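Notes to accompany the following structure.
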Amino acid sequence: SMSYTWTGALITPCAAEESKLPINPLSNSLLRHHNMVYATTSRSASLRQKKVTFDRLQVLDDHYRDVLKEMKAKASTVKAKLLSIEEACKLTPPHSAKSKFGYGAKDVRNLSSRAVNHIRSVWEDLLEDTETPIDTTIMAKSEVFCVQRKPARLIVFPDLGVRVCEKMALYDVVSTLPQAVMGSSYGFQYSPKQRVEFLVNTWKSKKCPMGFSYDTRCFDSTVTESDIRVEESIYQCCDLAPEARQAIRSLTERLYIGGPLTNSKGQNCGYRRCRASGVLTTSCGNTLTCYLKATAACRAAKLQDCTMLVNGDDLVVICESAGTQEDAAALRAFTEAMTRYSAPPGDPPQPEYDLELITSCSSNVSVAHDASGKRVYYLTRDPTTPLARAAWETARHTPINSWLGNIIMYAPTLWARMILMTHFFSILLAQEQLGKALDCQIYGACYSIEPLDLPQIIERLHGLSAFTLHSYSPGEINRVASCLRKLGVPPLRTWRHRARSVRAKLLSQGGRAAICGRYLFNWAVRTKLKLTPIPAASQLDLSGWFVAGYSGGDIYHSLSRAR
Ligand SMILES: CS(=O)(=O)NC(=O)c1c(-c2ccc[nH]c2=O)c2c3c(ccc2n1Cc1cc(F)ccc1F)CCO3
């Protein structure tokens, strides 16, 4: 069947759309080539519509059925809880899309009577109605990139009331089931340091390792009605409260398998028969589906000792080499099996014999040295997108601050330390905003974080070595330098000059600001300060940070206030 059908009604914006980076002094101090930075708009939505609309031809075999049954036996060990309305309301982000039923995210979080009453009625409707297709809004995503232009990604999501019901029925399932089923292959259970540890250990655990990333084209569009029902069959193995079992059954048929698409103007836009990007099960279902197809595809391909690492549609395989000519044929056999399963490739997979040359979750393993000269492995990425988005967020107030999430997740990198930390600490110090909590996303879930708490957060996630790395690889230094020239970002010597200036100001303030000056900017000086474990680090409640993925799932993970 067709991934989408269209009526001819347009994918419309709900307000004015900005596509060009503003010419602002603060963003300009970071990146001068503003014309290279763009934000996607609904103007390119038709180009994406063409790319995502296609027929799916899916053929399942014995290997797929064998793997599915193994997955179901592990899913069978799970007991999942039904969340109360209040518990599901507390997981809603403060700036989540308002309901079309007279209330917004703030009403949900305040447990307002109109919000609560409507959510309850949506819940009773899921219990009673197993068939009526649930309406969804289709929007063009507004995302920031550097030129060489991408057409906008399309987001599909149901109303706020439905999203709160999704949490009640499936939050616990999507949080606990992926690790129970996929074990060490589930990517979202790992902090970046745990992710690098797993990749390095998997790589070194093979006699002659061969690894590959597998890029499925338009993964969401490749997901069939059968894949979605197969996904529900795994969910159904959980011990579930009867209303949760009904709500999962009704959500699958009315929402997850497909449904009508409505634009911002309320016009009938089309019909979806594939994965919606803006539902709670998107990350979980995508991971499960990709893992099931890849695990079965490895057996079909005759790939030896296949270790998967899956994060939604993002896949990396490390296996035992059978020789270069044999590996190239087995990899072609893997792709052919994935294509039969309705997961054809975008980028043709290439066998790799060096772990550092593999890009998975848009990151690669790299090496630096700590204070003792000891090798430290860490994850880095091309800094183009983080810098273009950091410049956009400096010129405009955005609900999500990718720069903050990039500082947390990429803290040991040369670029997050010298540029991101230097630029934002300078601006925030001058604006008396270092202690103001900001929203950032970690594994798709939303968090409210104070930049002054970064030293303890980084120490916990990355270890004290994140504040001492030096002697970065030449390939890493070259990629950074080339990106700065391309974007017109000042050279690293300017960044070191700005860091010494902000570190001085931070130290002068005492308190948390002096901790930030000490730990975050010790790389900028010769007269190094002593870096001891931060008392605040051990006390940090990092429960929920590295459990599961929630991209598109409308999840807020910070604490709710009492009333
Ligand atoms: C796409 S996601 O919303 O599911 N999570 C991610 O963005 C995410 C972050 C991440 C980076 C910055 C801020 N915040 C984050 O969470 C992150 C990461 C490392 C490894 C994996 C990571 N992933 C998984 C992920 C990334 C991707 F490029 C595509 C798919 C995918 F699964 C090394 C350090 O940073």
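Using the numbering of Swiss-Prot, the residues shown for chain A are 2420-2567, 2573-2987, in order.
Per deposition record, X-ray crystallography, 2.0 Å.
Quick reminder: no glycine exception, Cβ is built from N, Cα and C everywhere.
Now, the feature entries from Swiss-Prot:
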BINDING   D2639, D2737, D2738  Mg(2+) 2 binding site
DOMAIN    2633-2751  domain 'RdRp catalytic'
VARIANT   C2785 to R  In strain: Isolate pCV-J4L2S
VARIANT   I2824 to V  In strain: Isolate pCV-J4L2S
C2785 (variant position) versus binding-site residues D2639, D2737, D2738 - nearest by Cα: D2738
Near-site residues: Mg(2+) 2, ref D2639, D2737, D2738, CB cutoff 8 A to centroid: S2637, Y2638, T2640, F2643, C2714, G2736, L2739
Recorded positions near ligand 1 among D2737, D2738, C2785, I2824 (Cβ under 6 Å): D2738, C2785
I2824 (variant position) CB neighbourhood, other CB atoms within 10 A: 16
Count of other CB atoms lying within 10 Å of the CB belonging to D2738 (Mg(2+) 2 binding site): 22
Structural state census, the domain 'RdRp catalytic' (2633-2751) (DSSP three-state): 54 helix, 32 strand, 33 coil
Nearest-integer angstrom distance between the alpha carbons (Cα) of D2737 (Mg(2+) 2 binding site) and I2824 (variant position): 23
Among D2639, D2737, the most crowded of the binding-site residues [Cβ within 10 Å]: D2737
Alpha-carbon spacing, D2738 (Mg(2+) 2 binding site) to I2824 (variant position), which is rounded to whole Å: 22
Integer Å distance between the CA atoms belonging to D2639 (Mg(2+) 2 binding site) and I2824 (variant position): 27
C2785 (variant position), number of other Cβ atoms within 10 Å: 19
Anchor-to-anchor CA distance, Å, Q2567 and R2573 (intervening 5 residues not built): 6
